[PDB]
Amino acid sequence: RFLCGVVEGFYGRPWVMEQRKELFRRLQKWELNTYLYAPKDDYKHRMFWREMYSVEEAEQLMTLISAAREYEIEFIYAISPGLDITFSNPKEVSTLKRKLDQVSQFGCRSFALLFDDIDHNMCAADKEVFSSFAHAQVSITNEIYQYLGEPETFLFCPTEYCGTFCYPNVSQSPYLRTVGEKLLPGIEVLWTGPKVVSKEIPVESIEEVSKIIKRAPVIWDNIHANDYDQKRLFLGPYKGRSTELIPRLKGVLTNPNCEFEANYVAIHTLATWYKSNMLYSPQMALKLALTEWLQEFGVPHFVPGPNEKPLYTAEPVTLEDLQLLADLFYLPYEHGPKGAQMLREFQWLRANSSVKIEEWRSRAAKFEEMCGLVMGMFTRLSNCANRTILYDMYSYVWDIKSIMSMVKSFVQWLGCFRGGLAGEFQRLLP
Amino acid sequence: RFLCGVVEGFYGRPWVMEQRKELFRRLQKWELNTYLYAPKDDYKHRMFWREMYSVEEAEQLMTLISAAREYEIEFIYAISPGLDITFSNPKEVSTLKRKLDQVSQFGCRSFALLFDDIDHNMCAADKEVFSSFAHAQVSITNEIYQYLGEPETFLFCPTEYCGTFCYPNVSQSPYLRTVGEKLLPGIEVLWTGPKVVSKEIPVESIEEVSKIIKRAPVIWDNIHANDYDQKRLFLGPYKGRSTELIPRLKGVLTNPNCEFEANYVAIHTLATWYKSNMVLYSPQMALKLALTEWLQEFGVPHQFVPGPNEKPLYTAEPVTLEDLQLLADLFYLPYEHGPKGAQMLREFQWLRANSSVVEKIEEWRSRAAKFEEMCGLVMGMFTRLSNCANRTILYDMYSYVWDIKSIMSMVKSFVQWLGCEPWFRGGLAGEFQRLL
Ligand SMILES: CC(=O)N[C@H]1CN2/C(=N/Cc3ccccc3)SC[C@@H]2[C@@H](O)[C@@H]1O
Ligand SMILES: CC(=O)N[C@H]1CN2/C(=N/Cc3ccccc3)SC[C@@H]2[C@@H](O)[C@@H]1O
């Protein structure tokens, strides 16, 4: 009973109901099975966790939950009361149960209590009735598991959800020790890897955590999350997670890009990786993902003479175009092959600038040609028929086209306020 | 007859019909009078200028154009054919004519043709039939003006639509000379001033262009546009345009931020500037007037009281005027940070340079702490924005305020460290940008 799919768990503009339904369509298609509802800035999920859904909100959640049954996706409703709750106060515990009862009434079987990204300092009144912070969470958590009659699927995200976040370390964490002991064994535990956005989730780290968690954890994977850096998109494939981890985990839910339509690769290649050992090749999973993704660009959501201006809209998006895009907007820790290369070629064309000086002039002329592929990719994308995809990635495609059209003017100049205030500070740090 | 209002004229996700109706309501409330429709990447405005509106698209346009009439806002439909039209071919001219006649039947009485951000190089058949790019544009433009019955308002936007873009200068541009000579006299010409994004629009610069084009232009103002730089947002006031320009202009249409709800200040301050001259206009007082009005929208969607022993309500403190004054100073104008933003940059420039002395080590200890306080007001500003009841405004600004909150907290912990991986910020674009 392995939970594998998508947590809508990021900061900023949540997905709307139309997009979530369509995500169910895509999860079923690729043979994944779980959706965790946890959008940090959907007001009633965290900031106003006490507030009851209105009739209109109730109706849209009922329809969305129905839509998840219709596509054989398990809908897990998460709630985040960490910022605000007095755990010792029973009227608070009552408020949380009322909120979770309304959601069961919408036809929701599965649930989650998240405690991630809050400070570990309790109030005077919780300090009295509870030993440590973990104790207070485990109490509230278990009592809710039980009140809801021990559902099959009931997740718990600890405040210490990655390696780095464990004080003083993983295996001697007194917050985590208490989670493995006092928290009921039917409740599952969420974990992001060594770090918040793990580069790798190695098997050593999962055995280690399991030992003190005293369970196989559900992985909350932030590998493709772009909520933390305005300029960054992640179109690269699932990587740094081995097929070997599947038997050591109760599940893997990926928290991908804020822009819905850019999670084709992230959610596709994750399915390639799950099929693999229910072995896995990143560079092949991606070509598989990109080839199918290319299908959507041509579906919405004169034949000029030899003396006449040719059609600007003539050329359509091509698997090469998309392959470049993905290399430009790859992963949180490596650029794609063509990306890291364009970069190197620029570093050297800048250093060895030479006022056998021919190795340069017909080497930075292969660059003026490769900078024109970035420009070509934007122009064809700006003309594609699926405007929904374009709009979702417009800001990012424009940005990289702009920096490469300025890097071009430069690496062809050597032969003859950008970012606002945030930028001016950035350019004065490390 | 002065056209003052908004042009939806920018690259990227256009506004949806609900937002446009909301715009007309705001324009009327602030006593502005014009909307120019020209979204670079709305489907059938530019790339697919030729295709006619579906029956569904036609219903939406008609509802929008009636909404404009109901709100006493002039609706100007613009089209951008110059990427791939052939100007000599009377079938291409007939397609353009068809497109505009369709919109005319939707209720539209005002039109525009735009020839901006296309390359200068014509093709063979056009080169044969027309003397210059200007000759071709003036030709099909004058035709269309006359076909639609010489409507009271019809705009032209040149390929050479600012100073930097005129070859080889404004005064001696043969392109603009052709436009001023040939282009019919009842058509108005749009101008972005000395630059695409003009810091100032000096009156001298309006008399210069007015001569080579032989009329008072209509400004297309890109002062608050933010399509060109992913990290930028402009919440500062209308600034750098004398009220002396008004009597020397046919109008001002501002092309503001992509994010609809970030344009309260941009549009509100333009209104104040316009209305001040129908020292008349202070940007700073315009800005306070706008943020004061804007603040009221924040606590409106688009009980347990804890004891002294218990955890207080995270969501308790609502957005203040001082929070919005800080936000605007952080995201001000294209060529100027606001006072608090410049100040915060100055005290950090200095704490970094005079770092050694950690005597004058009595000063630095004070300064670094007053700086930690200010970084604190940026975090507090984020926290209260993310709790506000208007999730629509929050969503449009989220990524901007998240970013300045996260950079100020990096900077704050660098200044703390000097007194002693979410956290390669920018991706690939980043690393290329750091070599220029
Ligand atoms: C349980 C979990 O993954 N929660 C978060 C983690 N995270 C972030 N957290 C905030 C943070 C900022 C700076 C440094 C560390 C942590 S940002 C990316 C992701 C965000 O999508 C996600 O909901
Ligand atoms: C008449 C007019 O303003 N047209 C355009 C100009 N412009 C831009 N031009 C593209 C450009 C990119 C790079 C360098 C120079 C120019 S971006 C801002 C604005 C954009 O909103 C607007 O539609």
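Residues 59-336, 372-395, 537-592, 602-663, 677-679, 681-693, in that order, are what chain B shows, numbered as in Swiss-Prot.
For this deposited structure, the header notes the method as X-ray crystallography, 2.4 Å.
Placement of Cβ uses the backbone N, Cα and C atoms for every residue, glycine included.
Cβ neighbours of B:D175 (mutagenesis position) (same chain, under 8 Å, six or more residues apart in sequence): B:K98. Feature annotation from Swiss-Prot assigns active site, proton donor to B:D175; the stated evidence is sequence analysis.
Here Swiss-Prot flags B:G67, B:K98, B:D174, B:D175, B:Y219, B:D285, B:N313 as protein binding site. Taken residue by residue with DSSP, B:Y219 (protein binding site) is part of neither helix nor strand, so it is coil.
What Swiss-Prot lists as domain 'GH84' is B:60-336, and the listing cites sequence analysis.
According to Swiss-Prot, the experimentally introduced change B:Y69 to S is described as follows: Strongly reduces affinity for glycopeptide substrates. Nearly abolishes enzyme activity. Neighbour list (B:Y69 (mutagenesis position), Cβ cut-off 8 Å, at least 6 residues apart, same chain): B:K98, B:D99, B:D285, B:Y286. The DSSP secondary structure for B:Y69 (mutagenesis position) is coil.
Experimental mutagenesis at this site is recorded by Swiss-Prot as B:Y69 to K or Q, annotated: Strongly reduces affinity for glycopeptide substrates. Nearly abolishes enzyme activity.
Quoted from Swiss-Prot, the note attached to the mutagenesis of B:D174 to A states: Nearly abolishes enzyme activity. DSSP assigns B:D174 (mutagenesis position) to coil in the three-state reduction, outside any helix or strand.
Quoting Swiss-Prot on the mutagenesis of B:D175 to A: Nearly abolishes enzyme activity.
Under its mutagenesis annotations, Swiss-Prot gives B:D175 to N the following note: Nearly abolishes enzyme activity.
On the backbone, the CA of B:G67 (protein binding site) and the CA of B:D174 (mutagenesis position) stand 11 Å apart. A coil conformation is recorded for B:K98 (protein binding site) in the three-state DSSP classification, outside any helix or strand. Those residues of the chain, other than B:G67, B:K98, B:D174, B:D175, B:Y219, B:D285, B:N313, with a C-beta within 8 angstroms of the mean position of the protein site C-beta atoms are B:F68, B:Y69, B:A96, B:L172, B:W278, B:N280, B:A283.
Across the unmodelled segment of 13 residues, the C-alpha atoms of B:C663 and B:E677 are separated by 23 Å. Cα of B:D174 (mutagenesis position) to Cα of B:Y219 (protein binding site): a distance of 7 Å.
Around the Cβ of B:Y219 (protein binding site), the same chain contributes B:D174, B:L248, B:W249, B:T250, B:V254, B:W278, each under 8 angstroms and 6 or more positions distant in sequence. Neighbours of B:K98 (protein binding site), defined as other CB atoms within 10 A of its CB across all chains, total 19. In the deposited model, 141 residues between B:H395 and B:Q537 are left unbuilt, and the Cα atoms of these two flanking residues are separated by 21 Å. Straight-line distance between the Cα atoms of B:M336 and B:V372 is 14 Å, even though 35 residues between them have no modelled coordinates. Taking a C-beta cut-off of under 8 Å and a sequence gap of six or more, B:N313 (protein binding site) has these contacts in its own chain: B:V64, B:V65, B:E66, B:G67, B:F68, B:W278, B:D279, B:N280, B:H282, B:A283.
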